[PDB]
Amino acid sequence: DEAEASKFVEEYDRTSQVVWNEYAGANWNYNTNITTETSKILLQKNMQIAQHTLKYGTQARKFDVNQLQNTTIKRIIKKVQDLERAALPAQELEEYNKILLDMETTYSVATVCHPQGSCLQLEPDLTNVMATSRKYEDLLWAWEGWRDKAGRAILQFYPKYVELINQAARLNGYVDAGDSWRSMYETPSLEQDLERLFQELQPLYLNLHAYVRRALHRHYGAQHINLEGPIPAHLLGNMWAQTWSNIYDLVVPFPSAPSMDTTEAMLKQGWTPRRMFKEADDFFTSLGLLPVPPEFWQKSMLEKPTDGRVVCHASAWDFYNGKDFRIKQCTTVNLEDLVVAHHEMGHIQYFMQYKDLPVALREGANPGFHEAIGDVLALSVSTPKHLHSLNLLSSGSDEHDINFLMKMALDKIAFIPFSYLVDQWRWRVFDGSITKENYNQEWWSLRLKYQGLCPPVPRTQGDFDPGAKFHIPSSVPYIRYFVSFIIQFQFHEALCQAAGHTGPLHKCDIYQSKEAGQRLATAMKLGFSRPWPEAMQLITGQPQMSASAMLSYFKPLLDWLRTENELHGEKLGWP
Ligand SMILES: *[C@@H]1O[C@H](CO[C@@H]2O[C@@H](C)[C@@H](O)[C@@H](O)[C@@H]2O)[C@@H](O[C@@H]2O[C@H](CO)[C@@H](O[C@@H]3O[C@H](CO)[C@@H](O)[C@H](O)[C@@H]3O)[C@H](O)[C@H]2NC(C)=O)[C@H](O)[C@H]1NC(C)=O
Ligand SMILES: C[C@H](N[C@H](C(=O)O)[C@@H]1CCCN1C(=O)c1ccc(C(=O)O)cc1)C(=O)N1CCC[C@H]1C(=O)O
Ligand SMILES: [Cl-]
Ligand SMILES: [Cl-]
Ligand SMILES: [Zn+2]
């Protein structure tokens, strides 16, 4: 009756755990040891997973979900009927598995070489060049070189990947793969919701862009910077211009205020990756949240290992037995990686909070929620006060404040258009409005229209700049990070009120608030069990996504930018 459904979900649950546990293992062993062997064993455990999905997913398809009374079991069964790639016929499944492997690998082993000099990798070499060099020509060398070797090299596999991920979405009942992705939020009004959210951030973003443009004009000179045109995409301190905080020192509002490079100070005081994660764990436990188990310290890879190996992109790992969780990060000892550690630590925290739900229901209330936990804590960590107490700053005034808000704005506000544009591009690739004759040009339309950037070198057929960003070859959806950046402010705003904080939201530090831990924990325990507005409502007292907490956090900076931009006559925007 209803009792065959009960028995099925029970059985899918027990067998999931085993097969997922074995595949997590092999997937780890390869990400920390790119070989042809580990390559194999994984392409192997991929088959086993696929066959477990096909068999439970076939059975789930046989139940009429209409007729189910139990809401939890309805929801599990509905989700298991989505086989994903396992829906592909054997040949294409094999081809698709090969393509993704080849895209990841290509991206991860790319190097940019000086002629008769030596060869730079993405992490940490090209990252450091992008972060610290202040020579137009050196930045251009790294920016173009990366697109030339990672970008172009992905172009050969993308149309084939597109057809396969589309085929699988069709055979699971969606129209294309972007439709499939959008459905993880169960929110039919999503595109307009995000559009509305994006439009509310424009005044802050335009104001920051104009102010930074003026600062680059001053450093790199009038012949290199059009004061009414887009910013050249290689001057923002980051490979993708997706965060700008590495150029903080070109744009300091109040340089007469005392300041310490945090990065400078961590190095002096002999901080290690271990310390960075220990600090993050301490922040989690200060709120009454879970510590990572002892196993996590034994088993994680928290630095690039030394013995000539690895996938360096930071990621968090659930191994699906509720005891083994891990992080794999090639940590640099800087502020940027300290934030990243917090980010990954929040994914770990979610894994532990939801470890007792059925597996099908082990996900964020929405993917945006999974992305926001670590970030919320890190907004507290980043406060001057908190950093003072870490012995990483000297630490008052209106001046110090604006400076601080400007550091934050170079991370949070600048990323808003970036994080928005990625899936706008991919959605259009998936639904077939953009073709391989068009990939790059349409990537540039979006970079220009949302971010107000231009390529420093004309692009030519043969370029595929999207493949130069990790999530594109690895096929990881990106809109999550846009949702994250909005909702992390809302959460931060709510946790500050729970914690008894008063006055300006950007002074809040929720370290050691047990009230704040409780809101988060009950939200995270829900997993993917309830529509996400219910978790929003638990954390924040209402159920909608809203820009107003972000706007209100940055409100002093927006007043400052307007006054400053107006003094100088800035024309906000670009043509
Ligand atoms: C609809 O069915 C759900 C899910 O049922 C659970 O999974 C099924 C496949 C069956 O195997 C059931 O045996 C199993 O209960 C019901 O949800 C579950 O409700 C119970 C309360 O009976 C929750 O249990 C709690 O568990 C903790 C420790 O784990 C205890 O401290 C609590 O005191 C309590 O016993 C259980 O967590 C919950 N399961 C999930 C995953 O949500 C659900 O109640 C049912 N709806 C109704 C009212 O019919
Ligand atoms: C470095 C951060 N890395 C990602 C990430 O952590 O999101 C990595 C790679 C892809 C996802 N990821 C996870 O570790 C992760 C693991 C599991 C889950 C889940 O189980 O639900 C979700 C994510 C990132 O890319 N970021 C972080 C912020 C901005 C974005 C970027 O750098 O472009
Ligand atoms: Cl680009
Ligand atoms: Cl997403
Ligand atoms: Zn993440």
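In order, the residues displayed for chain A correspond to 645-953, 955-1040, 1043-1222 in Swiss-Prot numbering, which applies throughout.
Header says: X-ray crystallography, 2.4 Å.
Note: Cβ is positioned from N, Cα and C throughout, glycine not excepted.
Residues or ranges marked as chloride 2 binding site in Swiss-Prot: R791, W1090, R1094. The chloride 3 binding site annotation in Swiss-Prot covers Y829, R1127. What Swiss-Prot lists as Zn(2+) 2 binding site is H988, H992, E1016, and the listing cites experimental evidence. One mutagenesis experiment catalogued in Swiss-Prot, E989 to D, is accompanied by this note: Abolished peptidase activity, leading to increased levels of amyloid-beta; when associated with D-391. Among the features that Swiss-Prot reports, active site, proton acceptor 2 is placed at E989, with the record citing experimental evidence. The mutagenesis experiment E1016 to D is recorded by Swiss-Prot, whose note states: Strongly decreased dipeptidyl carboxypeptidase activity; when associated with 390-K--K-394. One mutagenesis experiment catalogued in Swiss-Prot, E1016 to V, is accompanied by this note: Abolished dipeptidyl carboxypeptidase activity; when associated with 390-K--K-394. Per Swiss-Prot, mutagenesis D1020 to E or A is noted as: Decreased dipeptidyl carboxypeptidase activity; when associated with 390-K--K-394. For the published mutagenesis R1127 to Q, Swiss-Prot gives the following note: Abolished dependence to chloride, leading to reduced peptidyl dipeptidase activity.
Shown on the structure are the features that Swiss-Prot records.
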{"residue": "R791", "record": "chloride 2 binding site", "DSSP (3 states)": "helix"}
{"residue": "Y829", "record": "chloride 3 binding site", "DSSP (3 states)": "helix"}
{"residue": "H988", "record": "Zn(2+) 2 binding site", "DSSP (3 states)": "helix"}
{"residue": "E1016", "record": "mutagenesis position", "DSSP (3 states)": "helix"}
{"residue": "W1090", "record": "chloride 2 binding site", "DSSP (3 states)": "helix"}
{"residue": "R1127", "record": "mutagenesis position", "DSSP (3 states)": "helix"}
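For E989 (mutagenesis position), the same-chain residues lying six or more positions away in sequence with a CB closer than 8 A to its CB are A959, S960, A961, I972, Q974, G1019. A 10 Å radius around the C-alpha of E1016 (mutagenesis position) takes in these binding-site residues out of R791, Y829, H988, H992, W1090, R1094, in sequence order: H988, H992.
Between the binding-site residues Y829, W1090, the minimum number of other C-beta atoms within 10 Å of a residue's C-beta occurs at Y829. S1040 and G1043 flank a stretch of 2 residues with no modelled atoms, and their CA atoms are separated by 7 Å. Among the recorded positions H988, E1016, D1020, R1127, the ones whose Cβ sits under 6 Å from an atom of ligand 4 are, in sequence order, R1127. Under 6 Å, Cβ to nearest atom of ligand 2: this is the test, and of the recorded positions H988, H992, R1127 it is passed by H988, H992.
Taking a C-beta cut-off of under 8 angstroms and a sequence separation of 6 or more, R1127 (mutagenesis position) has the following same-chain neighbours: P1012, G1013, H1015, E1016. Cβ neighbour count for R1094 (chloride 2 binding site): 22 (other Cβ atoms within 10 Å of its Cβ, all protein chains included). Within 10 Å of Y829 (chloride 3 binding site), counting CA to CA, the recorded positions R791, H988, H992, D1020, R1094 contribute nothing. Within 10 Å of the C-beta of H988 (Zn(2+) 2 binding site) there are 22 other C-beta atoms, taking all protein chains into account. The Cα of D1020 (mutagenesis position) lies closest to that of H988, out of the binding-site residues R791, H988, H992, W1090, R1094. Around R791 (chloride 2 binding site), taking its Cβ as the centre, 23 other Cβ atoms fall within 10 Å, counting all chains.
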